Amino acid sequence: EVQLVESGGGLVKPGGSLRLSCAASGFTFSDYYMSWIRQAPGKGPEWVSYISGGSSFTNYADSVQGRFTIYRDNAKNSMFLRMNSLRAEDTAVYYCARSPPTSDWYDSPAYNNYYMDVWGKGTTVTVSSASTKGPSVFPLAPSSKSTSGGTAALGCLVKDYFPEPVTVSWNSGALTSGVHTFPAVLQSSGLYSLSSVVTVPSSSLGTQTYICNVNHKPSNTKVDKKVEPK
Amino acid sequence: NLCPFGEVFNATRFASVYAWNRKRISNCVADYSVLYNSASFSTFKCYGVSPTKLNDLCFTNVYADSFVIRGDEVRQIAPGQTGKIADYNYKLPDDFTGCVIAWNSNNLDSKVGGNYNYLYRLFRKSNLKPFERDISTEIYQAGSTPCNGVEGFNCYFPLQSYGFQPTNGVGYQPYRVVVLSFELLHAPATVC
Amino acid sequence: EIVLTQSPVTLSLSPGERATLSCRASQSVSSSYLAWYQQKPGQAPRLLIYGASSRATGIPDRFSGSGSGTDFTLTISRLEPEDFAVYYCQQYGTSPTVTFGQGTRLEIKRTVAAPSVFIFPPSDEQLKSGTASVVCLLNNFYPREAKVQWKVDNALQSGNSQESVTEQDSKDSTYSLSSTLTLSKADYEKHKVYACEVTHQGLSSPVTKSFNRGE
Ligand SMILES: *[C@@H]1O[C@H](CO[C@@H]2O[C@@H](C)[C@@H](O)[C@@H](O)[C@@H]2O)[C@@H](O)[C@H](O)[C@H]1NC(C)=O
């Protein structure tokens, strides 16, 4: 099967560097143009760079010129993006993607098929002055006055963490119905916050324990919070 | 019926010198005089045969290598030369029989902030043999400590960019280079 | 540089219906070198069509592309639930650089459904920490459009709240929304009534859910 796997993304301060890798398998790597394409949070894809199968031809988005270098290694079935002088607006998911080929040339200049027929999963790049920090987990207690028609809502506020992501489960996965874990939003402070809520039968509030399973790997922080009716 | 020299000379993109391009010229007739008069060339130096003398000759194959370098380095595209290019990127043999053409491409290969599309090899354990093409990217050991494929102190990525800007001097301006090489074999000659 | 304008921004349709997504170019696109991509949240885009009308390998026949020059269209003749996602067009003909459109989001249209509104005062622990987050929850509503307004003692708030919305629920095609009001502990203690007012098409009149500090 054709596959592309990216790695090397991370969090860095403005002015730092990263070394992105793209490992390919399932095709004759040497015959294919390879490209990096980034997708900023909330935006669509943006082309970043390409390199031809013979490495003869390279091009970059105007905004990364002189800070990113693309190269490849056909013997390792791999290609790379060396990122230096990173800026905050370089934050995005980075995908490596393959373009299909069209031969008296080592690397023919007549090539126009710059569309991407295969993509990797992507690797995340976050560039920010902010420091890693685990979240504070606070209860959103079920309220007997805020119970309607036999349904009570409860949840957890996961506040002031960086960077993304966090995982939130309910009852170690046993609880999935009626669970809404919201997208993280960036606060003025530069730190993320999100709530995870769930609706349940009020009839079970005193009979079924409910636990917020919050994991933040970037800080190796795991918190379990039991939401009590108060 | 006639050789498509335009494909090589008027190609919209050119290659990084470390990954220099080659095209094969086959089964056609080569007017090496209309070629001298195709445009204004910074350099049109032949080693072994003149253009008119070549118009009355026939070879098996004609290779057209093409790439980009900076002004002060065009000199190095000649037999017996030394320097970043000749040593590390593109090496012409001493017994070279061919031609070297070069022109100024600043108007096309520079950008205001710098054009970093074009790379050259900066480090190498040894010099290149003639017509060798090294597109490896092994970490280069510049000090006494081995690098173990890890980049770090005196452990360098071996490629480096030119960064062409329109306001540079001509010596640091981009030039497109086309080397024509002549192959004479014990097989039917097909380029005249 | 070629600019690709995709429209509409959000397209609401039901399964079985036909979807048409528009991609106009600021100048002619050479050789119809225009590709389309589908992307599902948290997933990489996948190619659907190249050369304006060529279907990529493995792509269902219900997806078809057409157009040329500056006028391109992606048609999904019979919508299946897996087709609801974001779609991008991408030019790659005789331009200095490849260019993408900003995407068209195709979402499931269903019957109107008013939100269930809940309000959560800050936890005691958080107040002890020096801040007060008040959460208003709109649960299981459609359409996504909703207006949430906070009032501290019958006094509209501004600038001190942030909203978040889930992806369309895969079972009932509804949305849920969190609105968080962030005050300081001091500001919180200075007032009594905290209210969330919700305006939504499924509501005859804006619903308010409130609480009194300290009850
Ligand atoms: C490169 O181009 C030069 C300029 O002529 C222009 O390009 C050619 C290909 C034609 O399209 C012509 O009508 C244009 O005005 C030529 O003078 C030159 O011969 C070309 N180089 C080669 C090797 O053919």
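By Swiss-Prot numbering, chain B shows 334-525, in order.
If you're wondering, the header gives X-ray crystallography, 2.3 Å.
Backbone N, Cα and C define each Cβ position, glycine as well.
Among the mutagenesis results in Swiss-Prot, B:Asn501 to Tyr has the note: Increased binding affinity to human ACE2. The residue drawn here is the original one. Counting Cβ atoms from all protein chains shown, B:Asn501 (mutagenesis position) has 17 others lying within 10 Å of its own Cβ.
One natural variant named in Swiss-Prot is B:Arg408 to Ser, and its note says In strain: Omicron/BA.2, Omicron/BA.2.12.1, Omicron/BA.2.75, Omicron/BA.4, Omicron/BA.5, Omicron/BQ.1.1, Omicron/XBB.1.5, Omicron/EG.5.1. B:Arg408 (variant position) has a Cβ environment of 14 other Cβ atoms inside 10 Å. DSSP assigns B:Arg408 (variant position) to coil, not to a helix or a strand.
Taking all protein chains in view, 20 other C-beta atoms sit within 10 angstroms of the C-beta of B:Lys417 (variant position). B:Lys417 to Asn appears in Swiss-Prot as a known natural variant, with the remark: In strain: Beta/B.1.351, Omicron/BA.1, Omicron/BA.2, Omicron/BA.2.12.1, Omicron/BA.2.75, Omicron/BA.4, Omicron/BA.5, Omicron/BQ.1.1, Omicron/XBB.1.5, Omicron/EG.5.1; May enhance affinity to human ACE2 receptor.
On its own chain, B:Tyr453 (variant position) has B:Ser349, B:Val350, B:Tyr351, B:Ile402, B:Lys417, B:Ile418, B:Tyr421, B:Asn422, B:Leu492, B:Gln493, B:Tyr495 as residues at least 6 apart in sequence with a Cβ closer than 8 Å to its own Cβ. Here Swiss-Prot describes B:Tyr453 to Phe as a natural variant; the accompanying note says: In strain: B.1.1.298.
B:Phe490 to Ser appears in Swiss-Prot as a natural variant; the accompanying note says: In strain: Lambda/C.37, Omicron/BQ.1.1, Omicron/XBB.1.5, Omicron/EG.5.1. In sequence order, B:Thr470, B:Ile472, B:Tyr473, B:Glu484 make up the list of same-chain residues 6 or more apart from B:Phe490 (variant position) whose Cβ falls under 8 Å from its Cβ.
The note that Swiss-Prot attaches to the natural variant B:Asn501 to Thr is: In strain: 19B/501T.
Secondary structure at B:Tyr453 (variant position), as computed by DSSP, is strand. With a threshold of 8 Å between Cβ atoms, none of the recorded positions B:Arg408, B:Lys417, B:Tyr453, B:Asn501 neighbour chain A.
Each residue contributes its Cα atom, and for B:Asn501 (mutagenesis position) and B:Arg408 (variant position) these two points are 19 Å apart.
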